Amino acid sequence: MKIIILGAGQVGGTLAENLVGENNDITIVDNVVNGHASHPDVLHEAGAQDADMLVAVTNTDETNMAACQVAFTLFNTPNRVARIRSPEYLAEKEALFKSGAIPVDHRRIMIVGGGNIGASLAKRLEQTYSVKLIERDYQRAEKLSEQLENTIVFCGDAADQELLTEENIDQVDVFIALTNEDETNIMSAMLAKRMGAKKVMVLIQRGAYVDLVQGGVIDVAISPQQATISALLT
Amino acid sequence: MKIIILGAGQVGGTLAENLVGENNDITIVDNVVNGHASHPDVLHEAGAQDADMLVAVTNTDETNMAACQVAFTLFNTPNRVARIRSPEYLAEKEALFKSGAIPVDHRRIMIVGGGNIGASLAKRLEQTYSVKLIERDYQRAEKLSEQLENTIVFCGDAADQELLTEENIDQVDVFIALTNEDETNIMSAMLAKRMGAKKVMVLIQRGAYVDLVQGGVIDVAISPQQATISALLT
Amino acid sequence: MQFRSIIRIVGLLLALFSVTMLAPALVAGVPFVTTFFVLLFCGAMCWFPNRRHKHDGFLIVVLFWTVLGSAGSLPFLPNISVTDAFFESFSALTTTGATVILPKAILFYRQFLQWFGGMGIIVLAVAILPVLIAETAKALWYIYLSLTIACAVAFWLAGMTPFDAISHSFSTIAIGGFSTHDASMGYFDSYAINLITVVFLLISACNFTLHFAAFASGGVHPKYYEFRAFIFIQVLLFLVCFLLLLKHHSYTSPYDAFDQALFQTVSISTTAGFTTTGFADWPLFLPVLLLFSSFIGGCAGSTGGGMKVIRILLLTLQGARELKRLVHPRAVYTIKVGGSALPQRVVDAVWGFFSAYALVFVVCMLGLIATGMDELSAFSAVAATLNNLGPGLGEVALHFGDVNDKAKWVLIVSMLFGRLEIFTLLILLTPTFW
């Protein structure tokens, strides 16, 4: 598995940290290859012809997009993953990316917090049963409520029992936490189980914590690595 | 002259304001056409097949670039001008834009200010004679201080006369102010003429001031409109 | 402090130095064979008791340069006194012309010592990079083969048997100024040898690191746009010799005047050390000026470990920038002479190096005069000593034997300092290092 990571920021570096090993050959480009991530020669010097995955996590969507275009057109680099922060681009994700124009490859339910991937999975499971979206924020929850349909939108604080116990915690089949507070989520999940919640799904944004969650009373852990590394490792 | 302006922000709107008249048909797209500036239908609805110029001044370079690509590929829209704020893209402007990959079309000298177009005119005139770059700022200067060559850099305060009179203002052929907030520039130039400066070049951001500069003692005015509108209106 | 690892590696180093000690024995040399055996015995004793290994560095470089005269003086106790024997050993051993005054095999070995000195200094110089894998051996071998073969064939062309040509070639590998006769070139002057040798002198001592790309297939040689300043100095040297010749109307014939005069000026100037004139047809100032010329020495990435074009160039050109500072302190100065924007980090150490160097210069002049030496002959001697050409021409008493043997040790350390970076020894003496 030959991996090129464009941009060694927090995301690129942390990724690189999680992928070093025997079956993985990691190259990182940042201005190791010192140069501009979307320049044909910089990309060539990182061995884009032979590589099996390209991950673009630079400062800019336009550089990520340019890198994936340049890599594809010049070296036919398979599996091109790119970070795109702009909702404007995603609004046309079908026509722009999924057409290969820009060659980028990549009874009661209750979720607490909003995750983009979580929204996707929540969109995969809200067809079968109604989903209680609970969100901390007020503006985001309201905007989200107008924006999306087929889901039930609530608000409330999660660090106090007067909302989750209020909401008949025995009458709900799962508690899913999308909050990005790392572990708080873990002891708050232990506590969540303590109040009588049936199933606690926890946001855990590291795949190096596997040894830390391994001897846990927490009945399911969830890493964004196991998916976002898999689209390349598919 | 059929003009489409993508994005009606400060720049798009002000442009639209300057330009309304008999020989100009202005259409502005913003999310008048309500939609995403780089969507094929939004662009079609603004009449990109027939138009004579684009101007892409949205929030994002990647949308500006996408708009120019989509417009060119689908409607062959001539004269495509785009705002690109990212130095990373301009660093490869030759290979990216000037190749049509991304179809975007667009004795002592003394300058005070580091204008980009004035870096260009300044780059056109520093070959013949040495140019005194004077800049107010320090952080913009300490990077620049060995970044560019064939020019002599300095620092100093514009209002501070002890700097312009210091260096024998009679021994210098021009005074070129690239500073923003033009009124000051207008008065300082007058002050500059009072000190004995030979020629005063003044940054004056809006073209629409021609009636305001017309009865002036200031011996040359400089508008960014007369050029940046001419690449389209020629 | 992990003494086993140091002991085994150091023992191996002495044994390795000793292996290259069979050179006289080819010419039917018992003490040199003995030195190989004794050091090999040293390596063997260190090697067998200890099996461990380590993996401070400055200690290793000092130690590496410490071995070169641990086995260079044994066969001399040539019947001459022990201090003189040590001094003479270093004289032969270093690339210096420290004449105070032989067997055919020993003489061959002495020239061979020049060969050994000639290649060791360059490899160490390129090698300094980790503190500031052996694949460079083949490329250096090709370039070296080219240099030696060219010199030998060049001598062979001027009507001589290959043995004599090879002998002269060995003598000129690292140029002490020695020859078959202490007269550097007067004893034998065929015009072809003189012209060819002068060409050799110019090409050989200025820059080979730049041409290391010559080992690669690509031809990157047209590199005309170190060169401009250097040619200006040498051309100026030619013009001044031309002016001096015209003023004193010495020789009417062009060949003798130009070749001999040019040869003397270039040879004394280029730090080659080949001197056959006593500068009478020249004024007295010319020996003094030439001595100052001798102070300049080495080009970057070259055998000469002296002051260089880049350092002095930096001081004068950067100094020019400093002159500009004198005009206005409120003026930012950033200037790049050639390839790229130079950092202000490395540049202070160049003249801080020069300042410390001057301090060392004061130490050498004061110490050498102070130890009981004469004011003038020693004065010329210290200038010559730092450069490493030979003994002082001014008020000549070049051969000193009756000079203080402890001062002779000081002379050994001083000339070694001239070849080596002087500081390497200095770090050990500094308090708080311990």
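Counting begins at 1 with the first residue displayed.
Note that Cβ sites are derived from N, Cα and C of the backbone, with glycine treated the same way.
As annotated by Swiss-Prot, K(+) binding site applies to C:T95, C:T96, C:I175, C:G176, C:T271, C:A272, C:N388, C:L389. Mapped onto three states, the DSSP output places C:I175 (K(+) binding site) in coil.
Counting every protein chain shown, the number of other Cβ atoms lying within 10 Å of the Cβ of C:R419 (mutagenesis position) is 18. Annotation of the mutagenesis experiment C:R419 to A (Swiss-Prot position 468) in Swiss-Prot: Significant increase in the rate of potassium ion flux.
Geometry remark: C:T271 (K(+) binding site) versus C:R419 (mutagenesis position), CA distance 12 Å. Around the Cβ of C:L389 (K(+) binding site), the same chain contributes C:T96, C:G97, C:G177, C:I268, C:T271, C:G273, C:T275, C:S294, each under 8 angstroms and 6 or more positions distant in sequence. Each residue contributes its Cα atom, and for C:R419 (mutagenesis position) and C:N388 (K(+) binding site) these two points are 8 Å apart. Within the set of binding-site residues (C:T96, C:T271, C:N388), the lowest number of other Cβ atoms found within 10 Å of a Cβ is recorded at C:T271. Residues C:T95, C:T96, C:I175, C:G176, C:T271, C:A272, C:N388, C:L389 make up the record's K(+) site, and a Cβ search at 8 Å around their centroid adds C:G97, C:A174, C:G177, C:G273, C:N387, C:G390 from the same chain.
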